[PDB]
Amino acid sequence: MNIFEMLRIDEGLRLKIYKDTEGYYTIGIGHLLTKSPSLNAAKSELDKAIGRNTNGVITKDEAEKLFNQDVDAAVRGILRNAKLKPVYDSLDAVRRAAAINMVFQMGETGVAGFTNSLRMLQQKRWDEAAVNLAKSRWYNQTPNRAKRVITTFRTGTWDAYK
Ligand SMILES: [Cl-]
Ligand SMILES: [Cl-]
């Protein structure tokens with residue numbers, strides 16, 4: 001297992017514009033288009049993203065292209081962030097995958113708000129970080145996914161994904 005397979009499990013793959021768990025226009029493998037309530041706004045963001053007139057539909061290749069860009073962007077957002085970077089550097093490779101998952105889902109600003117959790121992760125107090133991560137809107141809105149990610153941070157194995 002790896003970050004790409006992990007995220008593919010948590011996000012799914014849809015080839016036509018859909019609304020994510022928050023109600024926002026999304027396509028592909030969790031690629032958020034726009035928070036605007038306008039489907040026309042989403043269609044236009046989509047055309048711009050893919051570089052052609054999509055009419056709200058993309059191919060599998062195109063979905064995987066956005067996905068690659070989004071994983072890369074998430075990683076680069078962690079490394080450029082002064083609060084995320086030292087935690088990520090402290091982690092082993094499996095738990096690094098859990099951090100990228102979170103940034104992918106909620107953005108670098110969102111994750112950098114998990115100040116207490118990040119400190120416990122850095123000190124490698126795994127059971128305590130897992131308890132603190134769960135006291136969150138994230139965990140209450142999307143518990144099955146949050147549980148899988150939290151378990152990954154707790155154990156440093158892919159057991160929640162197997
Ligand atoms: Cl894009
Ligand atoms: Cl979920």
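One-based numbering along the chain as shown.
Heads up, header says this was done by X-ray crystallography, 2.1 Å.
Here the Cβ of each residue, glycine as well, is placed from N, Cα and C on the backbone.
Taking all protein chains in view, 20 other C-beta atoms sit within 10 angstroms of the C-beta of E11 (active site, proton donor/acceptor). Residues annotated as active site, proton donor/acceptor in Swiss-Prot, with experimental evidence given as evidence: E11 (among others).
Shown in sequence order, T26, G30, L32 are the residues of the chain, 6+ apart in sequence, with a C-beta less than 8 angstroms from the C-beta of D20 (active site, proton donor/acceptor). In the three-state DSSP reading, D20 (active site, proton donor/acceptor) counts as coil. Summarising the annotation, Swiss-Prot assigns active site, proton donor/acceptor to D20 (among others) and lists experimental evidence as the type of evidence.
In Swiss-Prot, a mutagenesis experiment is listed as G30 to A, annotated with the note Almost complete loss of enzymatic activity.
Under the heading of mutagenesis, Swiss-Prot lists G30 to F and annotates it as follows: Almost complete loss of enzymatic activity. The enzyme is destabilized by 1.5 kcal/mol. Look at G30 (mutagenesis position): DSSP puts it in coil.
The substrate binding site feature in Swiss-Prot is assigned to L32, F104, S117, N132. Under 8 Å, Cβ to Cβ, and six or more positions away along its own chain, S117 (mutagenesis position) finds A129, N132, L133.
Experimental mutagenesis is annotated in Swiss-Prot for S117 to F, with the remark: 10-fold decrease in enzymatic activity.
Where Swiss-Prot documents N132 to I as a mutagenesis experiment, the accompanying text is: 5-fold decrease in enzymatic activity. In the shown protein chains, 19 other C-beta atoms lie within 10 A of the C-beta of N132 (mutagenesis position). Following the DSSP three-state reduction, the secondary structure of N132 (mutagenesis position) is helix.
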According to DSSP, folded down to helix, strand and coil, what is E11 (active site, proton donor/acceptor)? helix
Among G30, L32, the one of these recorded positions whose Cβ has the fewest neighbouring Cβ atoms within 10 Å: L32
For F104 (substrate binding site), nearby residues of its own chain (Cβ under 8 Å, 6 or more apart in sequence): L7, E11, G30, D70, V71, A74
